[PDB]
Amino acid sequence: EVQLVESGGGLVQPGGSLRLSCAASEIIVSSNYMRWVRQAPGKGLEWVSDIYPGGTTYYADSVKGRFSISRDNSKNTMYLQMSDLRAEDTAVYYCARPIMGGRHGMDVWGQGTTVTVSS
Amino acid sequence: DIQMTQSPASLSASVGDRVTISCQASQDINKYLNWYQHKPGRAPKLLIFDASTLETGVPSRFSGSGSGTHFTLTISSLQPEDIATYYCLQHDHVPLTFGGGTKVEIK
Amino acid sequence: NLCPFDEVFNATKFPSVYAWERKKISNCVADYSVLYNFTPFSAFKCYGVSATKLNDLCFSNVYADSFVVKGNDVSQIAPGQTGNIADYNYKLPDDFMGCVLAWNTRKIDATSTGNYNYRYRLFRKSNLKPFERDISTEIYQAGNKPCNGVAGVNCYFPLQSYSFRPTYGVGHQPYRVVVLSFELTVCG
């Protein structure tokens, strides 16, 4: 079935590397749009980063230069390295796919994981 | 960035009442904004793509329309299984920006 | 002999941005006063040279790349752009030497029924090299199962079409773009 799994979320220090792993099946990460969508507790959704199937990188201004989205074509998985994490980086992070080409909706989803940032 | 306004931020109505949630954008956004159902303890689910077409496996109670800067989520018959918050995310142009949220509850 | 720049700009049909036609400009005297003092353009901005100093300047050949994009996606027509148009339809090289011209053509490229003739090959494995052209209709495989030319789950069609309408905003109207490249015969 169409599925993603978020993993590696939990407690980590500011600027720490949990490197959220998003394992895929039946689709190949080398050929897909894939997105990190987060949600702080009691907040609306927000966008983090996206990868075009050519490898093209983008960043939201709240995560620009501090985070980096990446993928392993051989393991069929997406990774977001996080650096300079902060108290506002406590959120529920989902890995999910807007269907490539803008026309169509966001077909592939995972259940998400909470990353908490506290002293 | 591109701002939006969802109206209202929360609403309550009886079973079967028509639900209407608006989304106002700062510029023309065509149709590539989508509507999203966020249930607590689930992954957020899609409602409409192309801002005028039901995704396969979306319930027929959901519907969408509009163009330019105004959009409207329409539910023609409210159901007990619909208790959720809703969003109007655009992926229309960079920077991509999520909607402010609208929680529906049944009275 | 005057350069045939009227054939490339007032032409009735341009190709789609994924299938952009390249023209080499052969030996000829250019007239760039026709292209600067006349001002039909929504965007007219040059890279490494100016809008007026190009008259008393000349190059070993010119490449004209005629194509159709959408008005906001003219911002993806630059060196160092990484948009869907730059990576998958038309990539201007970093050391690109030349001028980019864009004009609104909503009168002849937008229709009330929706114009789906102008396509843009929106899906691709990996990025394009400087001025790579790729017109392949090879089915876009997003998954492990081979698509074999048949579409389905994870097998999407690699072309996506424009939907050009008169009722869209300035950022969504059809815009014609032709880009003049310079390389180191044609002097004026």
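Each position is counted from 1, following the chain as shown.
Including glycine, each Cβ sits where the backbone N, Cα and C put it.
Secondary structure at C:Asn10 (mutagenesis position), as computed by DSSP, is coil. The Cβ of C:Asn10 (mutagenesis position) has 7 neighbouring Cβ atoms from other residues within 10 Å, across all protein chains displayed. For C:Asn10 to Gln (Swiss-Prot position 343), Swiss-Prot lists a mutagenesis experiment annotated as follows: Reduced viral infectivity.
Under its mutagenesis entries, Swiss-Prot includes C:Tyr120 to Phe (Swiss-Prot position 453) with the note: Decreased HLA binding to NF9 epitope. Increased binding affinity to human ACE2. Around C:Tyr120 (mutagenesis position), the same-chain residues at least 6 positions away in sequence with a Cβ under 8 Å from its Cβ are C:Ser16, C:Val17, C:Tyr18, C:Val69, C:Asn84, C:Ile85, C:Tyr88, C:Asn89, C:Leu159, C:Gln160, C:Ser161, C:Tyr162. In the three-state DSSP scheme, C:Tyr120 (mutagenesis position) falls into the strand class.
Under the heading of mutagenesis, Swiss-Prot lists C:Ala142 to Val (Swiss-Prot position 475) and annotates it as follows: Increased resistance to neutralizing antibodies. Around C:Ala142 (mutagenesis position), the same-chain residues six or more apart in sequence whose CB sits under 8 Å from its CB are C:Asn154, C:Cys155, C:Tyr156, listed in sequence order.
Looking at Swiss-Prot, the entry for mutagenesis of C:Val150 to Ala (Swiss-Prot position 483) says: Increased resistance to neutralizing antibodies. Using a 10 Å Cβ-Cβ cutoff, C:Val150 (mutagenesis position) registers 8 neighbours.
Other C-beta atoms found within 10 angstroms of the C-beta of C:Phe157 (mutagenesis position) number 14, with every protein chain shown included. For C:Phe157 to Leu (Swiss-Prot position 490), Swiss-Prot lists a mutagenesis experiment annotated as follows: Increased resistance to neutralizing antibodies and human covalescent sera neutralization.
All protein chains considered, the CB of C:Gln160 (mutagenesis position) has 22 other CB atoms within 10 Å. Annotation of the mutagenesis experiment C:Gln160 to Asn (Swiss-Prot position 493) in Swiss-Prot: Reduced host ACE2-binding affinity in vitro.
Swiss-Prot gives this note for the published mutagenesis C:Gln160 to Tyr (Swiss-Prot position 493): Reduced host ACE2-binding affinity in vitro.
Quoted from Swiss-Prot for the published natural variant C:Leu35 to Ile (Swiss-Prot position 368): In strain: Omicron/XBB.1.5, Omicron/EG.5.1. Within its own chain, C:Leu35 (variant position) has C:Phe5, C:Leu101 as residues 6 or more apart in sequence whose C-beta sits under 8 angstroms from its own.
Looking at Swiss-Prot, the entry for natural variant C:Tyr120 to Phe (Swiss-Prot position 453) says: In strain: B.1.1.298.
The natural variant C:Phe123 to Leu (Swiss-Prot position 456) is recorded by Swiss-Prot, whose note states: In strain: Omicron/EG.5.1. There are 23 other Cβ atoms within 10 Å of the Cβ belonging to C:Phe123 (variant position).
Every protein chain shown contributes to the tally, and the Cβ of C:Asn127 (variant position) ends up with 16 other Cβ atoms within 10 Å. For the naturally occurring variant C:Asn127 to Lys (Swiss-Prot position 460), Swiss-Prot gives the following note: In strain: Omicron/BA.2.75, Omicron/BQ.1.1, Omicron/XBB.1.5, Omicron/EG.5.1.
C:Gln160 to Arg (Swiss-Prot position 493) appears in Swiss-Prot as a natural variant; the accompanying note says: In strain: Omicron/BA.1, Omicron/BA.2, Omicron/BA.2.12.1.
Less than 8 angstroms from a Cβ of chain A: among the recorded positions C:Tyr120, C:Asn127, C:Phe157, C:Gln160, that describes C:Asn127, C:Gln160.
Measuring straight across the break, from C:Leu184 to C:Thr185 at the CA atoms, gives 10 Å, with 5 residues left unbuilt in between. Cα to Cα, C:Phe123 (variant position) and C:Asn10 (mutagenesis position) are separated by 30 Å.
Checked against C:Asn127 (variant position) by C-alpha proximity, the mutagenesis positions C:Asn10, C:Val150, C:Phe157 yield C:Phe157 as the nearest.
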